[PDB]
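Notes to accompany the following structure.
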Amino acid sequence: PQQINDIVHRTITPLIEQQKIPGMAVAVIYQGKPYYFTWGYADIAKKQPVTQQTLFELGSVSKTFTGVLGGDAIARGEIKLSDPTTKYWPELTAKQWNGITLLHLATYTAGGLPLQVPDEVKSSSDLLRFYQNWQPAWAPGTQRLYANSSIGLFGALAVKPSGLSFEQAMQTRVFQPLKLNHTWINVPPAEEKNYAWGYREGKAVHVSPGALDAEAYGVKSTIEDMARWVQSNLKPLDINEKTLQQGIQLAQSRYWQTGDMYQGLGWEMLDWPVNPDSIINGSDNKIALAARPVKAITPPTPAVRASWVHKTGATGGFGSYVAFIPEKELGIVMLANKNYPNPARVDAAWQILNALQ
Ligand SMILES: O=C(O)[C@@H](CNC(=O)[C@@H]1C[C@@H]2CC[C@H]1C21CC1)Oc1ccccc1
């Protein structure tokens, strides 16, 4: 519909110009159907255009897959958010871990686990040593500090009862049921032709390996698969696998509140209608990566349909954004191979979705 076309082109054209974005793909999900848009270059040097089959690094949008996979493990009865972390990692004997649950890890509330795992932390024994030596700044369940080392550990522990690797669990329990057949934690050689380069300060870059990278920022996907991901989270009851349907719902439950935002598993939520300044200004890393006190939602509120549900994501060379409103059957995916500022992403998305609702 030309409505959607005009709204998308009027918003995204100046965005690409202002932010000097080499390549971009957008999907609008409207009344149960996807509409796709593409611009510019997946590979500047080889003049490869962005297409609907181009793979982008999702970066920290990957945490929404980790949260849903954890939700599925809960639904299967393999894990409980109320479980002690030591239940699944008994070698974690240092006393500061008493009272830190899987809920705390999944929601960044364990007491100040760091944003990044240190570069020097490679092996399973390096990781154990790192968490054993870590000293919390706050008591558990009092402060939120967005952190790869928190939900990354949640994801690694959540798959342990299944006996599967994190990648294998993700493939079998999330990607394959939802027909995300071009979504990868490790891009296979046969798919490299579609893997866009990211651009950082003009240099072509791909994400480098890191501990817990798959769990915190490691998924790559196409605009078509990401539209399917949005539709799956918009309407979980259409999903025929029972524990996956349940796990999607659990990831949109409201566990903590800070300001006007609610923390789910990976996803973040606000009541719809939102104040746009709240979500735009709130997506700035100055707010999004800051330590903030949280109020427990006791017990957590089940997924609220009248919500703005969203997640920003980045790697060194890529910037992504996903947002949807279940009440309105409406969503958007924006995938770019430049890590450009979060408020510009959310501003564009709110202009498009507000116009269409
Ligand atoms: O290793 C990487 O290339 C990735 C992996 N992405 C993350 O870790 C996330 C992205 C940034 C950093 C923490 C999370 C974030 C606040 C949104 O991102 C980087 C690293 C260096 C510079 C910019 C991005």
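Swiss-Prot numbering applies to chain A: residues 21-377, in that order.
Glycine residues also receive a Cβ, built from the backbone N, Cα and C atoms like all the rest.
Positions annotated as active site, acyl-ester intermediate by Swiss-Prot, on the basis of experimental evidence: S80. DSSP assigns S80 (mutagenesis position) to a helix. Other C-beta atoms found within 10 angstroms of the C-beta of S80 (mutagenesis position) number 22, with every protein chain shown included.
Annotation comment: Swiss-Prot describes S80, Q136, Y166, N168, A334, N359 as beta-lactam binding site. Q136 (beta-lactam binding site) has a Cβ environment of 15 other Cβ atoms inside 10 Å.
Annotation of the mutagenesis experiment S80 to D, E or G in Swiss-Prot: Loss of activity.
Within 10 Å of the C-beta atom of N168 (mutagenesis position) sit 23 other C-beta atoms, taking all shown protein chains into account. DSSP classifies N168 (mutagenesis position) as helix under the three-state reduction. For the mutagenesis result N168 to D or H, the note given in Swiss-Prot is Lowers activity more than 1000-fold.
Secondary structure at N305 (mutagenesis position), as computed by DSSP, is helix. Other Cβ atoms within 10 Å of the Cβ of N305 (mutagenesis position), summed over all protein chains shown, number 14. Listed in Swiss-Prot is the mutagenesis experiment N305 to A, annotated as follows: Reduces binding affinity of inhibitor compound 1 about 17-fold.
The annotation that Swiss-Prot gives for the mutagenesis experiment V314 to E reads: Increases activity about 100-fold with respect to cefotaxime. Reduces activity about 5-fold with respect to cephalothin. Reduces thermodynamic stability. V314 (mutagenesis position) carries neither a helix nor a strand DSSP state and counts as coil.
With a cut-off of under 6 Å between the Cβ and any atom of ligand 1, the recorded positions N168, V314, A334 reduce to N168, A334. Those residues noted as binding beta-lactam (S80, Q136, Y166, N168, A334, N359) have their most widely separated CA atoms at a distance of 18 Å.
The local packing around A334 (beta-lactam binding site), expressed as other Cβ atoms within 10 Å of its Cβ over all shown chains, amounts to 24. Spatial neighbours are here defined as Cα atoms within 10 angstroms of one another, and by that definition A334 (beta-lactam binding site) has no neighbours among the mutagenesis positions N168, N305, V314. Cα proximity to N168 (mutagenesis position) (within 10 Å) is found for the following recorded positions from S80, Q136, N305, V314: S80, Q136.
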